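Step one of this worksheet: look at the structure below.
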Amino acid sequence: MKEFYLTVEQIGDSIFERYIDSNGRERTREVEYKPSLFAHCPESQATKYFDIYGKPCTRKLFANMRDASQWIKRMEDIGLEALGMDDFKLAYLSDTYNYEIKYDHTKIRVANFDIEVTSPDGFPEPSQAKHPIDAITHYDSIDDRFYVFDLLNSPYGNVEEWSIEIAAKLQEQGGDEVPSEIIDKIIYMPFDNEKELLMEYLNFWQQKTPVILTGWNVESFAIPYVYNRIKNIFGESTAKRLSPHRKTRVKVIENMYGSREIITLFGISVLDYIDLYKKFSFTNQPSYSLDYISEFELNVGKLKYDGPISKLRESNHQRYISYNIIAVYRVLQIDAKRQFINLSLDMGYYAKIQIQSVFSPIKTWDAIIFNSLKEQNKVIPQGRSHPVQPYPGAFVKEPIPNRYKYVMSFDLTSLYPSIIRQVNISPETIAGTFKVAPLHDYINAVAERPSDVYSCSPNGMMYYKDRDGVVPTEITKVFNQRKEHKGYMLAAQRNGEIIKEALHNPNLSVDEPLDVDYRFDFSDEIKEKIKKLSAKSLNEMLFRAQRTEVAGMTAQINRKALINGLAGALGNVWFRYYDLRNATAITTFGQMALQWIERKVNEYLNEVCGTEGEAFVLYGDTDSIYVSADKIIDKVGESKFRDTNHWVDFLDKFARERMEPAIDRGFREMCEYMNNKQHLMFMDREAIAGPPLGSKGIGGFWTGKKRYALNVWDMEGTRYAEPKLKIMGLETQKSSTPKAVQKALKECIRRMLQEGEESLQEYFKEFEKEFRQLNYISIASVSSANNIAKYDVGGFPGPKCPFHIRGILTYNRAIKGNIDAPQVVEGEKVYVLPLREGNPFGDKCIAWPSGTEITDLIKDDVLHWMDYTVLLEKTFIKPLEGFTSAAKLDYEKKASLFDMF
DNA sequence: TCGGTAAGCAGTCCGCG
DNA sequence: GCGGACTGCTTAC
Ligand SMILES: Cc1cn([C@H]2C[C@H](O)[C@@H](COP(=O)(O)OP(=O)(O)OP(=O)(O)O)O2)c(=O)[nH]c1=O
Ligand SMILES: [Ca+2]
Ligand SMILES: [Ca+2]
Ligand SMILES: [Ca+2]
Ligand SMILES: [Ca+2]
Ligand SMILES: [Ca+2]
Ligand SMILES: [Ca+2]
Ligand SMILES: [Ca+2]
């Protein structure tokens, strides 16, 4: 097999690399890598090296990496550009793996771990590590085993061994319900004392050294805790054994409000799963507890235990250990579903970076572009300092707030990367500038043609047309990967709908789910077999189709994110190729494209309808348009349609056979106007929306920019078994909105769009009557909580104190003098409830850590004093008033002359 | 929250005769 | 009461 790296580090004048050799073995080597950098040279000097602008460069070979770094400094002192890859480990990887890397995940040691630490005096701070580590569960992907290290004797209590037999039993048998499928994979090791536990853990770590290290909050908690605890007990040298090269560094992570410390383990790639999840999941959750996320992702119930976690080991060590094991497994289950580790390996190996660098698109693109240019003996420019400067982005049309009955939407494929490719936007393809007219003049095609030679953007920029720039070349490669995975995602989605349809008529039989590849549209044969399957088999197939859809979604949306990241990286001062000329060329072209096609679509539809100045495009945001289809439907007449699906088919056909060709013609003209390199503005139909045929549903409504709801029957070619609400921006979509309130508002919207005013009024009346019975957590608001300290004046709200911060301050007074009470953590999320006048808490609201029950110390008083009237008005009525006024509907029945009867 | 812009709503403070 | 200036937070793209 072809070799591939696992990890790489620079330590002084050495590269330390762990890798898989040609025989599939893990090896480590130390290499005295001599790096090269570049200076510009006279044209009279023969060279094969040229900078991206075609200027000749001489290669400087250094005796060692320190010399190269010192040279960079002296070049700054002189005032001359020092060209080339200054991150020498990336240059090392580029030289050592000068081919497309094919990696074998089965040879990569991926470790998932979690620790337990009993703490009687509050949160056990990892920088202090003053409490014993009393459990570690460490799963190894190569062994496929959960290694459990269990401390039996501690100053906080001596306990009996954990029982695998009790662990396996149902919770109804008094067991812990450790999943049967991992029971045979547990290797249990009890310890007489913590020193022996940790010494054996380190020996184990030496034998089975993680390449990828993950878990939940491992970077912020588990790793620094283990490191600092071992340091405290044994000294620094022993703690550094967590690194295969015995090198660690405290790294200070800074944000706007303060800083925190993590431990960098040289020769390990830490991918904390909480951070993978935050980056790659495209959710915003009210809590990031593993409990909360596991329930969301897997539909597994909360891990139940009595009393505080600080007393769990002494009261129920059996459950304590089982829950530690289950916690590690839950992350594995989340990854089996989401496949973020797979994604990270794919992207990291593609770019030729340390795997942990996938968190940074700037670093990822720096490496991709460097490797690409190096192939042509081209030389990358030096990174430079730039002041942060604001620049313009997308256009968003102001909609007329209203109901909108029939709506077809259209959206441009991968807009920003497609603009880069079409215009040929790259650092080295800049050709010059032209004199700009107001944007409106380009939109209406009255401005003079910018250039007859170069490819243009309406920001004034001109680009070469003779050859693709490196940015277009490389962005295209990742776009093509994205397109492939999106194809799989949509097939799995369509396949899912086939199965949902079949589930209307399940067969009474005992059978098996079909062995099929859900990434490809089901054949006629598979379809016929599905129609004969039991509900059991169909539901299993549906689960599998949905899992395939999720895998496709991960792979496509994050490749989309990567390529979009390149567009914005051009506007990030830390990117080697930062250039606001290029960043603005993208965004300004985007504004033009949207408003240009708005004009073209209005002109086309006024022509088909035989009208003048009528606005068919009701809304657009960045690269989408929403078209009112009422007039199209009315031209055949609602009474001609057999059912909802009939008019959906009709609009689908109209969009594909009439509108898309018109749109294409409009964009081809725009391409010629800007003299672009290649026409790549592909705007395809997205949604078909409307009320069910014969209903009083309103179909859709807008309240303003980025705030709308549509009843969708078909989305990008997926014809739904049941209509799906597409709601954007409204409170149903906001993590700050109480859970039960999101649910209620969604049902109000569903009724509005599908059933009509009377249905809405019926539901509103019921919700208003019954909502006080809702669990307090389900009706609590949610907010991130920053700068608690800033607004804290002696335990009380300072000037301009935000509402949620006031709530935290109230909580802090109510729990004062309790080291055991859960503390609100700066920067994390809280639940927030309003409090009635005259409550014992002395203020109008209270807040506590999100994803948790409020401490029993104050729970009953919170429940007693919760202000239901305020909560309802703020989170439910006010947003509903907004929806209904926009939709020109009433949520309460108005008096009429009929009431006299 | 270590890892591009546009733009909405909650809430504080305070004006608005 | 509502709206502007401002802070804070959140989502759409
Ligand atoms: C969603 C999203 C969009 N954008 C920018 C870049 C996108 O090209 C542009 C339009 O957004 P989108 O229409 O959401 O995405 P897209 O056009 O890139 O891809 P798709 O084929 O799925 O429609 O907005 C971001 O910068 N970050 C983001 O997270
Ligand atoms: Ca735990
Ligand atoms: Ca798009
Ligand atoms: Ca059937
Ligand atoms: Ca879009
Ligand atoms: Ca098309
Ligand atoms: Ca203070
Ligand atoms: Ca206001």
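So how was this one determined? The header says X-ray crystallography, 1.8 Å.
Any Cβ shown, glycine's included, is placed from N, Cα and C.
Close to A:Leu412 (Mg(2+) 4 binding site) in the fold, though at least 6 residues off in sequence, lie A:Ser418, A:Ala593, A:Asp623, A:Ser624, A:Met681, A:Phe682, A:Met683, each with a CB less than 8 Å from its CB. In this structure, A:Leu412 (Mg(2+) 4 binding site) is part of a beta strand by DSSP. Look at Swiss-Prot and you will find A:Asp411, A:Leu412, A:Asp623 tagged as Mg(2+) 4 binding site.
Taken residue by residue with DSSP, A:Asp623 (Mg(2+) 4 binding site) is part of neither helix nor strand, so it is coil. According to Swiss-Prot, the Mg(2+) 3 binding site annotation covers A:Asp411, A:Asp623, on the basis of experimental evidence.
According to Swiss-Prot, the feature substrate binding site maps to A:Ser414, A:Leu415, A:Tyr416, A:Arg482, A:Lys560, an assignment based on a large-scale study or a structure entry. In sequence order, A:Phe479, A:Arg482, A:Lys560, A:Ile563, A:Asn564 make up the list of same-chain residues 6 or more apart from A:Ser414 (substrate binding site) whose Cβ falls under 8 Å from its Cβ.
A simple way to gauge crowding: the CB of A:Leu415 (mutagenesis position) has 24 other CB atoms within 10 angstroms, across all the protein chains here. Here the residue is the original one, while Swiss-Prot reports the published mutagenesis A:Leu415 to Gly or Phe with the comment Increased misinsertion, increased mismatch extension and inefficient proofreading.
As a published mutagenesis entry, A:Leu415 to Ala or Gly appears in Swiss-Prot alongside the note: Decreases base selectivity by several hundred fold.
Under the heading of mutagenesis, Swiss-Prot lists A:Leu415 to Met and annotates it as follows: No effect on base selectivity.
In the structure as shown, the Cβ atom of A:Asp621 (mutagenesis position) sits within 10 Å of 19 other Cβ atoms. The annotation that Swiss-Prot gives for the mutagenesis experiment A:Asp621 to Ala reads: Drastic decrease in the efficiency of incorporation of dGMP.
Among the sequence features in Swiss-Prot, the mutagenesis site A:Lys706 to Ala is noted as follows: Almost complete loss of polymerase activity. The Cβ of A:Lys706 (mutagenesis position) has A:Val396, A:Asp621, A:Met728, A:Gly729 as same-chain neighbours under 8 Å, each 6 or more residues away in sequence.
Sequence-distant neighbours of A:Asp714 (mutagenesis position) (same chain, six or more apart, CB under 8 Å from its CB) are A:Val648, A:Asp652, A:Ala687, A:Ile688, A:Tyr720, listed in sequence order. For A:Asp714 to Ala, Swiss-Prot lists a mutagenesis experiment annotated as follows: Complete loss of viral replication.
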Let me know the DSSP-derived helix, strand or coil state of A:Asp714 (mutagenesis position), please.
strand
Just checking: which of the recorded positions A:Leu415, A:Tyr416, A:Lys706 have a C-beta under 6 Å from ligand 3?
A:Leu415
Are there any residues in the same chain, six or more apart in sequence, whose C-beta is under 8 angstroms from the C-beta of A:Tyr416 (substrate binding site), and if so which?
A:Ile563, A:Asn564, A:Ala567, A:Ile586, A:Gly590
Output, ordered by sequence, the same-chain residues six or more apart from A:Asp411 (Mg(2+) 4 binding site) with a CB under 8 Å from its CB, or 'none'.
A:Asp623, A:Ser624, A:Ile625, A:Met683, A:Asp684, A:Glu686
Work out the three-state DSSP category of A:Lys706 (mutagenesis position).
coil
Neighbourhood of ligand 5 - binding-site residues from A:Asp411, A:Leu412, A:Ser414, A:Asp623 with Cβ under 6 Å
A:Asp411, A:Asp623
Please identify, from the binding-site residues A:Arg482, A:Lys560, A:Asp623, the residue with the sparsest Cβ neighbourhood, meaning fewest other Cβ atoms within 10 angstroms.
A:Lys560
